[PDB]
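Notes follow the structure.
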Amino acid sequence: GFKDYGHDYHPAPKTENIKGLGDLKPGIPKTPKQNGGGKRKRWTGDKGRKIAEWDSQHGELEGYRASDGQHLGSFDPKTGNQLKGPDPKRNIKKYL
Amino acid sequence: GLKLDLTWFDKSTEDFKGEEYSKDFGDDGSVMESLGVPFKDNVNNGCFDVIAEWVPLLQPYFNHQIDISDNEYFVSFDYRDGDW
Ligand SMILES: [Ca+2]
Ligand SMILES: [Ca+2]
Ligand SMILES: [Ca+2]
Ligand SMILES: [Cl-]
């Protein structure tokens, strides 16, 4: 019963409160989930050269390079700190 | 409690045009119920394409006049505890 579902995953920051990553703007969400119909909340920054997406299991922003989709690692929306480094296996090229 | 996070983008360019949250619905999940979106794995987890048959079911909760002819609209179902 509901509101247990609420606590299932980490709620996403509001666009205004994403600190220390530059000015941000929502971008059309394209990255699909497997167990859902949800596409991942997406923001862009640095004039659209950087992409952040919400990882609601981990509670962290995953960052990427728009030109080729490269993973930049993960970031903490409250402070903008890098929490994990770039993982060269990972990218979003197929969902740009 | 529960807020619908509505977001929309220009059809031609894909540029961001606007974001608006609904008022809080507390623990009443029946708005989701009426869109046929199961609670499971969908609360706090992804945006959903706002299709034509969803417009009349959402328009009440928003100031923005939703024009699916002009823009791509997405809703996501966000949950935090209390007034947020
Ligand atoms: Ca996405
Ligand atoms: Ca992760
Ligand atoms: Ca028109
Ligand atoms: Cl409001």
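To match Swiss-Prot, the residue numbers of chain A are left as they are there, and the shown ones run 456-551.
Using the three backbone atoms N, Cα and C, a Cβ is placed for every residue, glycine included.
In the three-state DSSP reading, A:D510 (mutagenesis position) counts as strand. Its own atom aside, the Cβ of A:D510 (mutagenesis position) has 16 Cβ atoms within 10 angstroms in the protein chains shown. According to Swiss-Prot, the mutagenesis experiment A:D510 to A carries the annotation: Nearly complete loss of rRNase activity in vitro.
For A:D510 to A or N, Swiss-Prot lists a mutagenesis experiment annotated as follows: Complete loss of cytotoxic activity.
Annotation for A:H513 (mutagenesis position): spatial neighbours A:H465, A:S529, criterion Cβ-Cβ under 8 Å with sequence separation of six or more. What Swiss-Prot says about the mutagenesis result for A:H513 to A is this: Complete loss of cytotoxic activity. Nearly complete loss of rRNase activity in vitro.
According to Swiss-Prot, the feature active site, proton donor maps to A:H513.
Using a 10 Å radius centred on the Cβ of A:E517 (mutagenesis position) and all shown protein chains, the other Cβ atoms total 21. In Swiss-Prot, a published mutagenesis experiment is listed as A:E517 to A, annotated Complete loss of rRNase activity.
According to Swiss-Prot, the experimentally introduced change A:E517 to A or Q is described as follows: Complete loss of cytotoxic activity.
Residues or ranges marked as active site, proton acceptor in Swiss-Prot (evidence: a curator's inference): A:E517.
Under mutagenesis, Swiss-Prot gives A:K539 to A with this note: No loss of cytotoxic activity. A strand conformation is recorded for A:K539 (mutagenesis position) in the three-state DSSP classification.
In this view, A:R545 (mutagenesis position) is surrounded by 13 other Cβ atoms within 10 Å of its Cβ, with every protein chain counted. Secondary structure from DSSP puts A:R545 (mutagenesis position) in coil. According to Swiss-Prot, the experimentally introduced change A:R545 to A is described as follows: 1000-10,000-fold diminished cytotoxic activity.
Per Swiss-Prot, the feature active site maps to A:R545; the stated evidence is a curator's inference.
The subset of mutagenesis positions A:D510, A:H513, A:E517, A:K539, A:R545 lying near chain B, with Cβ atoms under 8 Å apart, is empty.
For A:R545 (mutagenesis position), the nearest of the mutagenesis positions by C-alpha distance turns out to be A:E517; the candidates were A:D510, A:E517, A:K539. DSSP assigns A:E517 (mutagenesis position) to a strand segment in the three-state reduction. Of all Cβ atoms in the protein chains displayed, 13 besides its own lie within 10 Å of the Cβ of A:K539 (mutagenesis position).
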